[PDB]
Amino acid sequence: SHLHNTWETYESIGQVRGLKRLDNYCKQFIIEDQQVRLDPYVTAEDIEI
DNA sequence: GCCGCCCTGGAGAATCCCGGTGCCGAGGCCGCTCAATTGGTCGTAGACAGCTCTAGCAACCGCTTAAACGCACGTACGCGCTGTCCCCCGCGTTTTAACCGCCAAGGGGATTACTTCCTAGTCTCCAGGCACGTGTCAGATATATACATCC
């Protein structure tokens, strides 16, 4: 019900359904966020949008 | 004497069934309407008969000879088993475009009716192209006869 949202960890999850969604979120968000943070070819407009 | 708790009865509301009435799919009925029917006439397609000549057919012959058949051997290939690895399938997740519903105007094309004229059918006459047969002629082929030569 979006009120029982839990702050979890990979070892705290174990093996449940939807772990591929967690892997996809981790890969996309973390990899692309640190890519746009660490790239020197990033303007101020891109980082603020 | 006063106050709180457990047991049981009749009235108010929800649901199933039936009857009256309105709406969707299909069939009977009516009206147009054009194509099938009927009746008559005539030309000709085809049936029938007749004669001639050639191919086929049943059953036999005889001869030749090459193909078919039988047999032995051998070995190459079909097939079965095993390994392996790789690639396709199943599944979960994310994207994306098919699908449906919308403009906005305009052209293409299917009908209905009408006009016109060019071109193809039809008829008559004629002539030349096609089919068949034959005389003749030049190229190809085989041998007759004369000259140089080896033993």
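Residues displayed in chain A correspond, in order, to Swiss-Prot positions 221-269.
If you're wondering, the header gives electron microscopy, 2.6 Å.
Heads up, the Cβ atoms here are built off N, Cα and C, so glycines get one too.
A:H222 (mutagenesis position) falls within neither a helix nor a strand when secondary structure is assigned with DSSP, and so counts as coil. The number of other Cβ atoms within 10 Å of the Cβ belonging to A:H222 (mutagenesis position), over all protein chains shown, comes to 4. Quoted from Swiss-Prot, the note attached to the mutagenesis of A:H222 to Y states: Confers interaction with methylated histone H3 'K-4'.
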